[PDB]
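Note sheet for the following structure.
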Amino acid sequence: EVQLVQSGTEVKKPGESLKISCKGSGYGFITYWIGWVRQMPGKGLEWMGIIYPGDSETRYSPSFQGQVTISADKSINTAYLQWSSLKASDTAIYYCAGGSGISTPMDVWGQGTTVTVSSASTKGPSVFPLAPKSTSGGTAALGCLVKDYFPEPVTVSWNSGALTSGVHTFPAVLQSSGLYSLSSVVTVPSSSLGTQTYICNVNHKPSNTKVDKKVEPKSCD
Amino acid sequence: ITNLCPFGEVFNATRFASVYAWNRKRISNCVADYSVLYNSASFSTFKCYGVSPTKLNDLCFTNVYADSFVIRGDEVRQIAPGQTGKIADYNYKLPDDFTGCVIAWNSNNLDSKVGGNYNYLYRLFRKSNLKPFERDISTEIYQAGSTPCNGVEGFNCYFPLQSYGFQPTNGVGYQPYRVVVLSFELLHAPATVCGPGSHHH
Amino acid sequence: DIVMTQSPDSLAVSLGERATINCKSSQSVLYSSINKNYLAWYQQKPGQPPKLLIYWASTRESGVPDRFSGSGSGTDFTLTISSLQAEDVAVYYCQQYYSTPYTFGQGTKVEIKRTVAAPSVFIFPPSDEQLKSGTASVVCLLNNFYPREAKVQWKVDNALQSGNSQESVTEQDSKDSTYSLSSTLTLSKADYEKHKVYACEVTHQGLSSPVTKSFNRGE
Ligand SMILES: *[C@@H]1O[C@H](CO)[C@@H](O[C@@H]2O[C@H](CO)[C@@H](O)[C@H](O)[C@H]2NC(C)=O)[C@H](O)[C@H]1NC(C)=O
């Protein structure tokens with residue numbers, strides 16, 4: 001069938017120029033007018049632009065015109081993104097979609113690519129535990145916290161993925177210092193305290209940092 | 001019954017009319033196989049206005065109209081539901097509410113002769129802009145100045161048509177292109193044209 | 001440019017039952033030349049690229065379930081569902097594509113009207129190794145509480161600090177059909193040493209009493 005792929009996902013600092021691509025393939029690819037849409041962190045789909053392979057673009061929606069970034073090299077089935085002096089708010093996820101005609105529905109979409117422009121440098125995460133022993137009854141739950149990691153969030157695993165149920169990993173939370181921090185918790189029985197080992201494996205491939213840490217509460221000397 | 005209206009007669013057939021006299025063939029009482037067209041890689045421009053790509057084969061219409069003509073490559077943009085210029089305002093006006101599609105592909109190997117082929121023509125002058133689906137074939141001579149034109153050819157009063165200079169050596173914007181317009185008459189009337197996957201099939 | 005606006009912002013419906021969304025257009029755009037409606041709806045699972053569900057509000061798409069249908073009259077367009085299901089849940093949006101600009105929709109969230117429940121509320125004092133970092137961050141979480149509304153405050157020596165804390169809410173999980181929140185409070189090493197007892201005051205619709213999970217430093 002007709003499919004689309006995207007690339008160019010990256011961390012950048014503001015005022016810098018980046019190019020992304022939506023490369024597509026299909027039996028009939030000439031039909032499919034390609035449009036671009038932005039999903040910011042906050043809910044909302046914007047439909048920033050529209051173009052067609054060959055011919056010309058259709059008019060960009062009025063608000064986005066000024067940072068317009070459309071297409072090139074139409075023979076090779078790629079729709080480049082060409083813009084400069086990006087705003088700090090431009091960080092979001094962005095999809096491409098297609099339909100047959102000028103006023104027709106978006107049939108096929110791409111994977112999407114996210115980009116970040118938060119102006120700070122790559123930093124290695126800091127991993128901390130969370131343990132109860134005063135209130136340690138009624139199937140109390142334990143987990144790990146990760147703080148001061150800027151570039152991009154990557155998955156934690158629980159004993160190399162041994163346990164999966166009841167685990168609730170939380171989305172990244174940005175702090176005033178421009179970085180991120182999240183927390184991953186799993187519920188365990190109030191008796192299975194020392195019966196098992198509990199280790200969070202945090203991976204952060206942008207920083208290439210892989211850290212394993214065990215968690216259990218400490219009694220006083 | 002096969003009941004397939006012939007795409008070849010509109011595309012694979014040889015003789016094409018000039019743009020000022022775009023050929024129209026009416027289409028009814030058959031089944032249209034759009035899949036045969038949107039899989040060929042020979043077309044260089046293929047645009048649509050109102051139709052879906054995936055449900056293209058599963059639609060039913062009252063009637064269809066197939067227009068065919070020949071224009072050069074850089075006038076392909078000029079056909080559109082809303083557009084202006086030489087060809088748009090004086091030879092072929094697509095309505096703003098256009099229902100249908102446009103196909104177009106290169107015909108330099110066919111409609112170009114050594115030293116140029118000038119058999120294809122286009123109207124260059126007219127006093128009022130053409131109405132949608134209006135084909136004017138008047139040989140009346142166009143008045144450009146304030147002096148009353150008259151007679152059978154006039155000073156500053158030029159013949160209303162012009163040939164295309166179709167040489168294989170000209171720019172690709174000038175290399176000839178065979179163009180087909182597909183209009184879809186949809187009325188509260190007996191729907192005679194359907195696709196292979198509609199509810200009647 | 002024409003404005004598309006959705007009628008329901010949030011929506012909580014138990015499965016196997018009808019749910020309806022409606023969008024308003026500034027100028028009705030349908031059958032300007034041709035019989036169909038030519039506006040559509042899209043659904044996008046969280047963390048997923050959006051897909052389409054019906055062409056022109058009257059044309060089901062390949063691979064679309066038979067219980068999905070759309071009816072749109074004039075400027076109003078009602079999307080109805082026969083039976084809500086677990087895979088049906090996503091953010092919902094409108095499309096207008098008869099004019100050259102599109103504005104889409106506000107966004108219609110979906111829930112499950114089930115397992116009206118109470119949070120499993122825990123508190124977590126800062127880790128010891130974070131004192132080397134000079135920063136004092138303390139966490140108070142809520143596990144398996146369905147009614148998404150989770151008003152939480154903090155109290156150090158029963159002094160209210162609502163400005164300092166952050167909250168992180170998970171999606172409604174497919175497992176228990178419930179949410180989970182993490183409130184991450186941020187402070188400093190010096191200020192943390194001046195106070196004694198740190199707590200977490202959470203009040204939920206599923207709680208007949210406001211509940212507090214406290215701790216005293218140094219135990
Ligand atoms: C005539 O029209 C057909 C319709 O697509 C063109 O395409 C061929 O279609 C036949 C079946 O009808 C297939 O077997 C071939 O594989 C198709 N060939 C190509 C190149 O698409 C066909 O090319 C047209 N021929 C001419 C001379 O115009």
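Sequential numbering from 1, following the chain as shown.
Determined via X-ray crystallography, 4.2 Å.
Yeah, the Cβs are placed from backbone N, Cα and C, and that goes for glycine too.
Annotated features, as they stand in Swiss-Prot:
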- B:3-196: domain 'BetaCoV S1-CTD' (DOMAIN)
- B:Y122 to F (Swiss-Prot position 453): Decreased HLA binding to NF9 epitope. Increased binding affinity to human ACE2 (MUTAGEN)
- B:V152 to A (Swiss-Prot position 483): Increased resistance to neutralizing antibodies (MUTAGEN)
- B:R15 to T (Swiss-Prot position 346): In strain: Omicron/BQ.1.1, Omicron/XBB.1.5, Omicron/EG.5.1 (VARIANT)
- B:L37 to I (Swiss-Prot position 368): In strain: Omicron/XBB.1.5, Omicron/EG.5.1 (VARIANT)
- B:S40 to L (Swiss-Prot position 371): In strain: Omicron/BA.1 (VARIANT)
- B:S40 to F (Swiss-Prot position 371): In strain: Omicron/BA.2, Omicron/BA.2.12.1, Omicron/BA.2.75, Omicron/BA.4, Omicron/BA.5, Omicron/BQ.1.1, Omicron/XBB.1.5, Omicron/EG.5.1 (VARIANT)
- B:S44 to F (Swiss-Prot position 375): In strain: Omicron/BA.1, Omicron/BA.2, Omicron/BA.2.12.1, Omicron/BA.2.75, Omicron/BA.4, Omicron/BA.5, Omicron/BQ.1.1, Omicron/XBB.1.5, Omicron/EG.5.1 (VARIANT)
- B:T45 to A (Swiss-Prot position 376): In strain: Omicron/BA.2, Omicron/BA.2.12.1, Omicron/BA.4, Omicron/BA.5, Omicron/BQ.1.1, Omicron/XBB.1.5, Omicron/EG.5.1 (VARIANT)
- B:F159 to S (Swiss-Prot position 490): In strain: Lambda/C.37, Omicron/BQ.1.1, Omicron/XBB.1.5, Omicron/EG.5.1 (VARIANT)
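Here B:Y122 (mutagenesis position) comes close to B:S18, B:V19, B:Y20, B:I71, B:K86, B:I87, B:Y90, B:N91, B:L161, B:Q162, B:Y164: these same-chain residues lie at least six apart in sequence, with C-beta atoms under 8 angstroms from its C-beta. Only B:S40 of the variant positions listed as B:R15, B:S40, B:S44, B:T45 bring a Cβ under 6 Å of any atom of ligand 1; the order follows the sequence. In the shown protein chains, 15 other C-beta atoms lie within 10 A of the C-beta of B:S44 (variant position).
In sequence order, B:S44, B:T45 are the recorded positions among B:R15, B:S40, B:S44, B:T45, B:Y122, B:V152 whose C-beta falls under 8 Å from a C-beta of chain A.
DSSP assigns B:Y122 (mutagenesis position) to a strand in the three-state reduction. Within 10 Å of the C-beta of B:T45 (variant position) there are 20 other C-beta atoms, taking all protein chains into account. For B:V152 (mutagenesis position), the spatially nearest entry among the variant positions B:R15, B:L37, B:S40, B:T45, B:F159 is B:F159, judged by CA separation. Geometry remark: B:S44 (variant position) versus B:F159 (variant position), CA distance 33 Å. B:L37 (variant position) counts 19 other C-beta atoms within 10 Å of its own C-beta, drawing on all protein chains shown.
Around B:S40 (variant position), no same-chain residue at least 6 positions away in sequence has a Cβ under 8 Å from its Cβ. The Cα atom of B:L37 (variant position) lies nearest to that of B:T45, taking the variant positions B:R15, B:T45, B:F159 as the candidates. Comparing B:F159 (variant position) with B:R15 (variant position), their Cα atoms are 25 Å apart once rounded.
Spacing of B:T45 (variant position) relative to B:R15 (variant position) is 20 Å (Cα to Cα, whole number). For B:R15 (variant position), no same-chain residue that is 6 or more apart in sequence has a Cβ closer than 8 Å to its Cβ.
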